[PDB]
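Here's the structure, in structure tokens; my notes come after.
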Protein chains: 6
Amino acid sequence: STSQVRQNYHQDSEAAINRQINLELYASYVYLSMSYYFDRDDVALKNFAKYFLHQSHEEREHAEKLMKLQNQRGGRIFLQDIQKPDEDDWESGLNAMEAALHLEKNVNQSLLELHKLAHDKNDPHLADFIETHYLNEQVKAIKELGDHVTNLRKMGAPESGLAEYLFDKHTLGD
Amino acid sequence: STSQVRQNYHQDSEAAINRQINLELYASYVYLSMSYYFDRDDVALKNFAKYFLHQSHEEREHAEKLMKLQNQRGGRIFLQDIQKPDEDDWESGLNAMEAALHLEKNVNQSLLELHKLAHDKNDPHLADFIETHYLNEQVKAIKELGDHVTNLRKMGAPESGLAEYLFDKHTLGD
Amino acid sequence: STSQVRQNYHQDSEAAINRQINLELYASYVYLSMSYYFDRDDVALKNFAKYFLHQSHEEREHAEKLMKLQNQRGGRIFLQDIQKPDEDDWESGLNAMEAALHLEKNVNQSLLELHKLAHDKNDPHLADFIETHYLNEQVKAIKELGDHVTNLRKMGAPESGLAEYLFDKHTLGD
Amino acid sequence: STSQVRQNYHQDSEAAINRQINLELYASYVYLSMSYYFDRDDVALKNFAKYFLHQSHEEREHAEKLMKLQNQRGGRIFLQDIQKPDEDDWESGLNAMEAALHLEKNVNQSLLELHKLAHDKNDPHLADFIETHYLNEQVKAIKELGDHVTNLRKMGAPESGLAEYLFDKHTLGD
Amino acid sequence: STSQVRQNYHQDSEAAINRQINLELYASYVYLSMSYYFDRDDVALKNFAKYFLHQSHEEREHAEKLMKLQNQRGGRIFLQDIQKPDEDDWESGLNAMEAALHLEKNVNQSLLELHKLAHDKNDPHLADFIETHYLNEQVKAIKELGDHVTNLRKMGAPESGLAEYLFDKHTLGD
Amino acid sequence: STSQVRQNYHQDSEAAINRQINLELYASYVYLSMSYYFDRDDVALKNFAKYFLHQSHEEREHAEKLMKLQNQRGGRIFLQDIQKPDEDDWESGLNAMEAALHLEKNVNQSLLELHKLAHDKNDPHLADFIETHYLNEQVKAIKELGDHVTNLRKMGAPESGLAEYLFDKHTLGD
Ligand SMILES: O=C(NO)c1cccc(C(=O)NO)c1
Ligand code: NA
Ligand code: NI
Ligand code: NI
Ligand code: NI
Ligand code: NI
Ligand code: NI
Ligand code: NI
Ligand code: NI
Ligand code: NI
Ligand code: NI
Ligand code: NI
Ligand code: NI
């Protein structure tokens, strides 16, 4: 039955929100995984570790914000298993940043579709929500991961252990 | 003829804005009536009274900024009578909360139609204005009014005079 | 059913307070209309606009204190339509000052009749309420508007656009 | 191979830790779900929502500290799917508290087994890690949940909606 | 080649940002020119000069944020000559204000066309970027220049040198 | 005809100043281009980017000071097109530094000629202006650009991607 607050909220929108929530939780799990990889005693890049833990916590916020949205519009929250990440070993700082970059473009793609749907269903409140809270966040995150990938490459990563050490100190360590 | 500032601002949009101003002033008036209803010596719920007086002054502000937008775009303000509310006696705390929820959804619907007009006339400025200053304010009012209605019901209102009293104290009073 | 608080409160008085409520709300509306007339890109006198918006919120307070009075004596508030103002275009700073003067003398005339009624019904609390919160406010307001009208006339308004500009800057702007 | 730091760390412990990590993430997920149940417009108990959201974030911390422990001892983290919680709809404040109480005792169960493993493998660093950061935390949580359940039942929950409202305000609302 | 960050960014959009970049710099150049026209000893209106120098620096910021956008989305900046302004002598305060109004309406028109392109290529990030940072800024700037034009005209500009002097003091000089 | 302030100010000097204004605007433009080159996701050297953006805003100040000197002496400002820079793509940190040095030596050459023109025309006011505000600024910039080029070379640039990264961090990052 229909929530007392529901208005102009398409059940397709509601289902897409539930999928986005699962995708943000998944992204935060991937970042959690990347963070404790660089915490390993045989990798030991503390700033990669805390860079990725920070992203892990932001993705958890992203998801909670979609959960609040769902309830605000009178949709109903249906959670699904959070799939484990594709890797347990992320190989290098470089490779981790690249996998993060790919992850973010896939999150961005699902959000752009969410936005298209909201536009298509004449749900301007939801479109504006995706614009305000998610779209520029992806663009900034993707632009930053590219910069990082670019620098690690020009420095000689992953072959230069020096390059990853120094990028950990001078870029990811403030 | 036309204002020196007018640009990409359709006369249909100008008319809808004059319509929305009136509806916002109307909403203010309803909330004013509600507020002083709970100020009656035979109703005597100060925090209900305070809550709707606050929404009354908010709606007045909603109206004033639509008047500002009107002049900004070079449209022209035509005011209309402000219609008296549907009731002089709002019956109870629960009933007033329910009428308020109904009122906001009707205002929300008016705003969503205004937004699709702005997008049909390819007026991205007007569309963003509505997104930015109205759409999420309506979603929040509607979700809050929903929450209040739910709690007042679960508590035993409107039959239970104890329920409305305790809601007035513990939810609407800080 | 007579209110448990009602005492020495005549229904003529009760009815006349409801009329005065409506009249203050009307005065508020007129002032609102004048304010955004001067916000127009082709009128553009910011301190005229500010001045009348201030008067508008004052009149709203005037109306709210009368609704409070009604409930304090155990009368019952009945709201009526709020008529739109007489003009959509107010022509000039001078002309709006003069309509304000005339509006304020009309509200004063109604308040003097309200007070006459309270005294004829031996209602000294009501007469003192009107004396304390309304009569000198009107006299001050009428005196200020006449001062403003007088200076605008001597400066050459409304034919001198220079005059209305300089008045807006030096008298209505701090 | 074998990590340069590994010392007295049995592969059964390492694998028991990996399973605990998953169980803490699971517990986090359950609490997240409970939290936004109470945020629904038709449930609308915001301090229940606040309380479970805070437990959710605490369990994510339990999980991260185990991931740290694993790396400290030279184990290797292997994450698994995080299973979706057993309900989408938690029925009431009282039922949520009872479910949470059941969840915490099960987590307590797995930790005391984790701990008896550590004593048996003569891993005293691991046993005190469990003693110090988990065992008393679980006892406090189980006791607090017991107290809440006890109080909700005496107040008349889950049938008395008044009871859950007042418990939300006077216990969970600080 | 395609940038590693590019996603949902159409080459027409990329091309149109490059044009908008050039147009803002052009606008900044026009304002620079207007500003030092009022610095001339035979014009000598220092608040006119400060007013246009300020808009000049704002327009340069408009251009720089567009260059930032281009790189954020993976586009490539291509700069073009900056055309000199249409006049070397701007004639009067009023005439400069009117040229500024027409300039800002042209930049607005190009910005609306940029936004419609973003909408048509389903590029919600770019459209939101234009909504957020440019469209209301244009509307405010157009509205203000219109106000200034109106006040200069009512005061007797540009024949009244007294008028432009008094307007420079009381409106543009804080 | 002649400005009422003009004195000992040769028409050739007035024209040379108009030329120098353009060249300063040109220098500004080159540095702006360089700046956002290093802001590209595939270049990604923020301190290079910030460094040239700073020089860009300084050149703009250099230009405006000359526009002010022009009016101070009763000459008349004539703006010309600002020519786009010679490159859209500046290749590397070392190459941009070398271009910048070349640009500055060319600007210095223009200024030294402007100075000798001033001394040939017996304009001690113009000659001291160039001395006081440009000549040593040019020498300091040329010396500093020289120092940067030397270090990037000794470090292994532009081959070494590590070189430019470490320089960006330790020299241009304070
Ligand atoms: O310490 C123990 N319980 O407290 C314990 C448990 C299992 C085995 C052994 C053992 O091998 N003793 O020799 C000891
Ligand atoms: Na928007
Ligand atoms: Ni995200
Ligand atoms: Ni409203
Ligand atoms: Ni209480
Ligand atoms: Ni009044
Ligand atoms: Ni008498
Ligand atoms: Ni735990
Ligand atoms: Ni033992
Ligand atoms: Ni601009
Ligand atoms: Ni569309
Ligand atoms: Ni220079
Ligand atoms: Ni270093």
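All chain D residue numbers match Swiss-Prot; in order, they span 5-178.
If you check the header, you will see the structure was determined by X-ray crystallography, 2.3 Å.
Backbone N, Cα and C atoms are what each Cβ position is placed from, and that goes for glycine too.
Cβ contacts within 10 Å of D:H66 (Fe cation 1 binding site), excluding its own Cβ and spanning all protein chains shown: 21. Residues or ranges marked as Fe cation 1 binding site by Swiss-Prot on the basis of experimental evidence: D:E28, D:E63, D:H66.
Taking all protein chains in view, 24 other C-beta atoms sit within 10 angstroms of the C-beta of D:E108 (mutagenesis position). The annotation Fe cation 2 binding site is assigned in Swiss-Prot to D:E63, D:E108, D:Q142 on the grounds of sequence analysis.
For D:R23 (mutagenesis position), applying a Cβ distance below 8 Å and a minimum sequence separation of six or more within one chain yields D:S114. D:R23 (mutagenesis position) falls within a helical segment according to DSSP. As a published mutagenesis entry, D:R23 to A appears in Swiss-Prot alongside the note: Abrogates interaction with NCOA4. Fails to localize to punctate lysosomal structures.
Looking at Swiss-Prot, the entry for mutagenesis of D:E28 to A says: Reduces iron binding and oxidation rate; when associated with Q-87. A 10 Å cutoff on Cβ-Cβ distances gives D:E28 (mutagenesis position) a total of 25 other Cβ atoms nearby, all chains included. In this structure, D:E28 (mutagenesis position) is part of a helix by DSSP.
Among the mutagenesis entries in Swiss-Prot is D:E108 to A, noted as: No effect on iron binding but the oxidation rate is severely reduced; when associated with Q-87.
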Margin query: I'd like to know which of the recorded positions D:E28, D:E63, D:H66, D:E108 sit within 10 A of D:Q142 (Fe cation 2 binding site) at the Cα level.
Written below: D:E108
Note to self: By a 10 A CB contact count over all chains shown, which of the binding-site residues listed here is most packed: D:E63, D:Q142?
What the structure shows: D:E63
Next item on the list: Round to the nearest Å and give the CA-to-CA distance linking D:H66 (Fe cation 1 binding site) with D:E28 (mutagenesis position).
Entry: 6
Item checked: Distance, D:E28 (mutagenesis position) to D:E108 (mutagenesis position) (CA atoms, angstrom) -> 10
Checklist line | Additional residues around Fe cation 2, ordered along the sequence, whose Cβ is within 8 Å of the centroid of D:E63, D:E108, D:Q142 | finding: D:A31, D:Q59, D:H66, D:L107, D:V111, D:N112, D:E141, D:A145, D:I146
Check: Just the number: how many Å between the Cα atoms of D:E28 (mutagenesis position) and D:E63 (Fe cation 1 binding site)?
Finding: 6
Notebook entry, point to check: Taking the center of the Cβ atoms of D:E28, D:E63, D:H66 at the recorded Fe cation 1 site, which other residues in this chain have a Cβ no more than 8 Å from that point?
Noted result: D:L27, D:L29, D:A31, D:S32, D:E62, D:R64, D:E65, D:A67, D:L70, D:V111
